[PDB]
Amino acid sequence: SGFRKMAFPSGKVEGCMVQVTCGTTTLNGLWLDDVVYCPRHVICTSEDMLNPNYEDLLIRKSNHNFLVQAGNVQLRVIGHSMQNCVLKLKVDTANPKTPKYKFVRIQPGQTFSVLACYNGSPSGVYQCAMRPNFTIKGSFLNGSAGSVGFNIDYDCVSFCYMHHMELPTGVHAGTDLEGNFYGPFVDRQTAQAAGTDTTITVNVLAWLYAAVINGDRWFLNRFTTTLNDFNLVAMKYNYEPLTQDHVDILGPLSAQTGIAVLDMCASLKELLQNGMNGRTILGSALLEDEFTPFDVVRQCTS
Amino acid sequence: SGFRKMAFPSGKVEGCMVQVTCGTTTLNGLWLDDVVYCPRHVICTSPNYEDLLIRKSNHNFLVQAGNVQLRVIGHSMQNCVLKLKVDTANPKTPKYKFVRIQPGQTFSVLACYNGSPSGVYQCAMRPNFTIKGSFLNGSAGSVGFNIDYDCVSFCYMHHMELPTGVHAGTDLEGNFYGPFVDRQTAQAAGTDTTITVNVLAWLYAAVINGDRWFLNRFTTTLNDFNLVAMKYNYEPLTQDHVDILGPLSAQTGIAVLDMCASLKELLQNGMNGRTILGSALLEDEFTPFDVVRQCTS
Ligand code: NA
């Protein structure tokens, strides 16, 4: 038993991380086959960081200006191109450690593993959720841009996040691997703010199921609610609406525990209206919402 | 900015994980050079281990590295772990050493099932010597480790779960952490305590990340803090702990006994419904080294 923030094994991604240096700027790149993917702000010079013209900066640059290093080996850049906010550097060597992979743009409330990287060398791995306001609560210092987020399904690495920047509140913003930012953010050092976040309701319910699986059952009761009645309460407390598909996805956890999803919604309703009253759930005094139903299933179910 | 429970990259360990089978019992093994390390209980079948090992033969041992069949050349006892010599050295063997960690120290765990890694998480050895981890059946043989400059220091191998849901295991020398044995005895973990020096490091991490509502003007003596900490089941803070917190004290400009008065206030009065680094409880699974490694800022 037990329950912990559990990331996917990072070995398949570690073999793809490279260092990309353009002038005085060094960050991380993702080397898949013969293409290196990295944030386009690597070409950004101190001359204009408020609102640079990335098309102008890319034209003022050639293949030889991009220093790409994989460990001790220098990769030769053969071509470069710009896709939205991501730079693509074609190299003469295909990464022999390229795993089976695909690019995926995830939905808010989904989680992924982040391989934090500096100078092309992985430093650590941890779990992150795509917040409803399209930020993530990561751990990133200067030089960590180009670190990627991912999920691994049947040995296929689904890349979903590339880190770009940190917002004034300390939350983090990035793009998918096609260069499209999550949220309304832009890759410029301007005064930007995320919108007000909301709690991922289906994830809280999954975490409650994980609590029951681990013998934490004090919050349960005999009451049941309708989907409509619960979603009225969820609105009052700044919780995301719960859909019928959310109920279906929680089905395996309901099977494991014996607690109907609408029964667990009644428990969550009472938790929101009364609080924990000094008690804890899975070693936490707050309702955790960064665990998806699939995360609980993969960790707490054989 | 930001502070999260971060595990070490698991790739160097992933290439050493194998599956070891004995009759109907199957668990995980660690393949370094021509030796596979596995829990001794696998030889036991649904306990005088020495006799069962004598009765056991090499062909009774089935070791699979993915789908590569490893031929067992011999088997020897390593305390509560079993060393299976195989005819092939692991080509992916990293630079490594076997290290026994102290209570309060942290490490990353690669949870594995049938020789295949499922997930990586960061755990801390408890003062009781139990580890609070996430293990299902078949996870025995999963290992805990730290990585420093591409050298893997293996410190833990998982053996079993205690009745309270906490986990017990050995180091890679087969010596069990705590008084636990790999038998069916009614062993139970001793009363656990909170790792005081880790909480202080985590408070320093919060200050570095701008979370500092808990700072106050008071400074406590070491003994006055320890008497309060004892009342709340906190481990005593030693002068060596104070010395270890020196670098974080210098970076933040907050004396250690100044921070201790903050912790004393939090213990006696609670958090008043506020959070520190996203948590409404006091966190004790981050060493001072863990803070410097991630909050370099
Ligand atoms: Na103080």
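Every residue number used here counts from 1 along the chain in the order it is shown.
Determined by X-ray crystallography, 2.0 Å, according to the entry header.
The backbone N, Cα and C atoms fix where each Cβ goes, and this holds for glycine too.
Per Swiss-Prot, the feature active site, for 3CL-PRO activity maps to B:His41; the stated evidence is sequence analysis. B:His41 (active site, for 3CL-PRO activity) falls within a helical segment according to DSSP.
A strand conformation is recorded for B:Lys85 (variant position) in the three-state DSSP classification. Swiss-Prot gives this note for the natural variant B:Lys85 to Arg (Swiss-Prot position 3353): In strain: Beta/B.1.351.
Record note (Swiss-Prot), natural variant B:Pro127 to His (Swiss-Prot position 3395): In strain: Omicron/BA.1, Omicron/BA.2, Omicron/BA.2.12.1, Omicron/BA.2.75, Omicron/BA.4, Omicron/BA.5, Omicron/BQ.1.1, Omicron/XBB.1.5, Omicron/EG.5.1. The unchanged residue is displayed. DSSP classifies B:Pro127 (variant position) as coil under the three-state reduction.
Quoted from Swiss-Prot, the note on natural variant B:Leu200 to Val (Swiss-Prot position 3468) is: In strain: Zeta/P.2. All protein chains considered, the CB of B:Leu200 (variant position) has 27 other CB atoms within 10 Å. Secondary structure at B:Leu200 (variant position), taken from DSSP and collapsed to helix, strand or coil, is helix.
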B:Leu200 (variant position) and B:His41 (active site, for 3CL-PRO activity), distance between Cα atoms, whole Å: 39
Entry from the recorded positions list B:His41, B:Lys85 having the most other CB atoms no farther than 10 A: B:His41
Euclidean Cα distance (Å) for gap endpoints B:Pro47 and B:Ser46, 5 residues missing: 11
Number of Cβ atoms other than its own within 10 Å, given for B:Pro127 (variant position): 21
Between B:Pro127 (variant position) and B:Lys85 (variant position): CA-CA distance (Å): 35
Rounded inter-Cα distance in Å - B:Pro127 (variant position), B:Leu200 (variant position): 16
